[PDB]
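> Before I ask anything, here is the structure I am working with.
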Amino acid sequence: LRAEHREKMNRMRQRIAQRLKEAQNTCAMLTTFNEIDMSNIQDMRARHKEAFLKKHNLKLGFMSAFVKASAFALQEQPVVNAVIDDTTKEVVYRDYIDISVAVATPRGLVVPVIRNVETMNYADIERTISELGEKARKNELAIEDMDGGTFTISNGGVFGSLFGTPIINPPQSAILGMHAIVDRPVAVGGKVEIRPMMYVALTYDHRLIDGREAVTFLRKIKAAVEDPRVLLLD
Amino acid sequence: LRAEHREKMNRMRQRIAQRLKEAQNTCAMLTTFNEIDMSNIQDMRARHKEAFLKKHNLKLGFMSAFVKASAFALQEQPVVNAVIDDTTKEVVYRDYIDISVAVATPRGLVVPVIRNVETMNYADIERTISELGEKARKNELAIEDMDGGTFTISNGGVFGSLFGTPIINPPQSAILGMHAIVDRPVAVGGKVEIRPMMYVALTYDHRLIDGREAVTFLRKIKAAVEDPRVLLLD
Amino acid sequence: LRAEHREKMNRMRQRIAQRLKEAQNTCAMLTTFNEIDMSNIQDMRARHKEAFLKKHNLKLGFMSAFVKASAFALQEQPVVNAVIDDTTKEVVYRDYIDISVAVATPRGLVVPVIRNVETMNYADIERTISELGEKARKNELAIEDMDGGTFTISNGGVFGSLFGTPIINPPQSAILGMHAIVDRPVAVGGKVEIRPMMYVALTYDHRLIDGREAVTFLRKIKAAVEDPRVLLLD
């Protein structure tokens, strides 16, 4: 039996598909990959998760380690923070860092913005994600705090993808895509151990960001997650 | 010696290159990857290949395991089966499953269609591929059975590519790309074994399919090839 | 404090971003990957690097092994050497091989051309890269020897990227992207050894090059780097 039926799409879905194709026809997107060893983050979460809950009443997750390491890399290379506006053919630098965090709730995808990430620590980031996660869950999430982001983390790794290519939020110039954590054999010190590792991806605008600047950017995020004490040093 | 000569391209190759660029300018294509362990398929082919040839006069291959697992995943998530027609800005659902199989013969690529995959088993799929493989080999393959497919398998793995990005057949919304089988060290149960594994890819339309629905789709194909008894269960 | 300031981009950067978007809107780019074992190249550099420096006054690097293996693969499949000109809708074959080498100096990226690679050896290629590397370093590099290339090597592996997708130099049809060398566990002979391996990528025009011809091309480059004695044989 061969049955097909035409259901229509509303005017809201019209604009979402319209903005999506404008993001590809504007900027020349490329993608680069790397690989992060997640051993120093898990034992940080293994021994300090109990004193964190008693003192702050929050959960200690992986997400706050990637947001704080992203604000560290952006303030070192400001060209990734930049945006090309094709109205006056201008290059708009910024001096503030607002990282948008895609948190997929039951309803669907929402992309709220964490404001002024430069001065925070892990305790401040965890407050911001938790209470704003409750806002969008019961649908009280405003429009005015969903725009103006300068960089975007995309957790598509809570479902188990190995690696993949993300899509740029069109008022920005780059996006980081984190993925699932698997145990794979690793050659460390000339021996074959098993360590939990993650593939990461970075989709960047090649009109603005150089091919070597995107590699150095993603290599700097790796150093601040394989060893989070670099945030206190250089 | 610097010699170059202009040979022309015919009007048939004109349209093939024309349809190819229309597939990129219409839909916003992204790609996601995963990894399948092919151990339960090979020992199925190791002990039952002799009773299969005596009783059916056919060869037992890898291809029929991917076609039957693809019809299983499509009937669970019908949104991958859908197509956006931009004539009336409509979303066309379908209730039938027709998987197109790219079988590269000596002449070149051909993409015939297997009709009504929902009711078949491995024995029915193997008859359909084998006799239709003989039709396109001696060039009696009609035009009327090359169109109307809803999903596409692309075996580019008979040449030995590791992984790569396929291209969407433009009346469809997704495509699966299987690749070569290599023996790689695998961390299973806390120990380092060697098991034959395959990388797979899924190129999807981001106008229609969500970013989390493409990950769940490819994760469901993996469960029906790492353990083919799920086709009898849920 | 929220400060942003508009700095302009000059008319040279206007055209670079203009040519970049024309390369995507012309040709349908896809990407395929593979993996090369770099053991036979390093012990060639381990024992012959001293007699090479005494006799030629040059350094023995990895780059000359990829340029000579690329001219070997291009003269076997001339369709990768071809270019589609959309002025008269023509397919322009060539009989000469000019490989462009992107050598990122302190100033930035430059892409000079090595002319007539068919007759050279490793000693001739190393002379051409070394003295022309000194020209672009002190900025005496002419314009007339930066155009007319037919194939492009892109070393983005001196910074440590795992793998990624390159961009086609628009008068060409393909580009090879080499990457960083890491020690990873390898299943060889049924045992788990540790060997230095590299991921490589090939971005090709799907209007002209078939999907199976790009896989066979990159598989042929692998055979001439895993065993460089094939250059004397077939």
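Chain B residue numbers are taken from Swiss-Prot; in order, the displayed residues are 221-454.
So how was this one determined? The header says electron microscopy, 3.3 Å.
Keep in mind that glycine also has a Cβ here, set from the backbone N, Cα and C atoms.
Among the sequence features in Swiss-Prot, the mutagenesis site B:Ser374 to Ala is noted as follows: Loss of activity. Swiss-Prot documents B:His426 to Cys as a published mutagenesis change and attaches the note 16% of activity. Residues annotated as active site in Swiss-Prot: B:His426, B:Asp430. The mutagenesis experiment B:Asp430 to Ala, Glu or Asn is recorded by Swiss-Prot, whose note states: Loss of activity.
Would you situate these features in the structure and describe their surroundings?
Taking the Cβ of B:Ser374 (mutagenesis position) as reference, residues of its chain lying under 8 Å away and at least six apart in sequence are, in sequence order, B:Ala322, B:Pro386, B:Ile395, B:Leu396, B:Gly397, B:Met398.
Sequence-distant contacts (6 or more apart, same chain, Cβ under 8 Å) of B:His426 (mutagenesis position) comprise B:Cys247, B:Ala248, B:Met249, B:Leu250.
Its Cβ placed at the centre, B:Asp430 (mutagenesis position) has 14 other Cβ atoms within 10 Å.
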